[PDB]
Amino acid sequence: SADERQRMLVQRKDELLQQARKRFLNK
Amino acid sequence: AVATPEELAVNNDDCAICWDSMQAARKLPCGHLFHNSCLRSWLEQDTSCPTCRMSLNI
Amino acid sequence: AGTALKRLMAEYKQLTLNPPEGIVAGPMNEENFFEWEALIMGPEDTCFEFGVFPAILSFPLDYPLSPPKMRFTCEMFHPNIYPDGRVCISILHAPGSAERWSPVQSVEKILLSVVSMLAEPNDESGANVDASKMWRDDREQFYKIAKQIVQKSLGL
Ligand SMILES: [Zn+2]
Ligand SMILES: [Zn+2]
């Protein structure tokens, strides 16, 4: 509901970022 | 300004401008279905059809 | 709950239903669908690959009759982006001419144009002249600064 999605979203932004980092470096 | 039957509105229960569903649907010369109330507002903002990028001369 | 609210809410719903790779966007708060945060990660094989770029999208009240104000919250080196972070693209160009703003342009499509401009920096507006000139004058130096921006965005 109100904040169920809010946390979910924050997770996607966090993950994505951490992924880019793992990538950029492992590249 | 709507000469198109309501059946067309029931067929195309959406809008690319205002979204949602309305009964006052009108067919544009570019082969698009837009509600008159939405078209009126857009016709005052511009004269080019969204999914066409071309100005209508009719 | 007018046109803007209905449309904006539907767009976010889809963004959480079918999410694109490297594209995390949505409103900052459920009680505020006028301020969206977009996390766009530069696509691989480009000069901005792995770049998790944070951008702020301020939407208008007559949406989608008017385009949203997209501004980067981080440093950038793109010709189509002002030094202040304001993005300048024909797709977001309100007419009050091949590419212009249209109510049919959803946020998803808006982001697509940005990603495309990141892969193919086509200076049409001329916001960051320092970059616009360098892009044509020295492609090597451009790539150097471009990749450097990636380090700064990722935080490395
Ligand atoms: Zn059309
Ligand atoms: Zn409509």
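Following Swiss-Prot, chain B residues are numbered 327-384, in order.
Cβ coordinates are placed from backbone N, Cα and C, and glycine is handled just like the others.
Copied over from Swiss-Prot:
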- B:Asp346 to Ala: Abolished binding to TAB3 (MUTAGEN)
- B:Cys356 to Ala: Decreased palmitoylation. No degradation of HMGCR (MUTAGEN)
- B:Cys364 to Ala: Decreased palmitoylation (MUTAGEN)
- B:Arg379 to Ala: Abolished binding to TAB3 (MUTAGEN)
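Annotated features, which come from Swiss-Prot, shown on the structure.
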| residue | record | Cβ contacts under 8 Å, 6 or more apart |
| --- | --- | --- |
| B:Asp346 | mutagenesis position | B:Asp340 |
| B:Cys356 | mutagenesis position | B:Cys375, B:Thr377, B:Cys378, B:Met380, B:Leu382 |
| B:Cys364 | mutagenesis position | B:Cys341, B:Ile343, B:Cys344, B:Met348 |
| B:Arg379 | mutagenesis position | none |
Handout entry: Three-state secondary structure, which DSSP defines for B:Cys364 (mutagenesis position)
Key = helix
Completion exercise
DSSP says B:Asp346 (mutagenesis position), in three-state terms, is coil
Fill in the blank from the handout: Residues among the mutagenesis positions B:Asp346, B:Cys356, B:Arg379 lying close to chain C by Cβ (under 8 Å) are B:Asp346, B:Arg379
Practice task
Kindly point out which of the mutagenesis positions B:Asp346, B:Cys356, B:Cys364 have a C-beta less than 6 Å from some atom of ligand 1.
Solution key: B:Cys356
Completion exercise
Candidates B:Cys356, B:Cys364, B:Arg379 (mutagenesis positions) with CB under 6 Å from ligand 2, in sequence order, are B:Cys364
Completion exercise
For B:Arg379 (mutagenesis position), the three-state DSSP class is coil
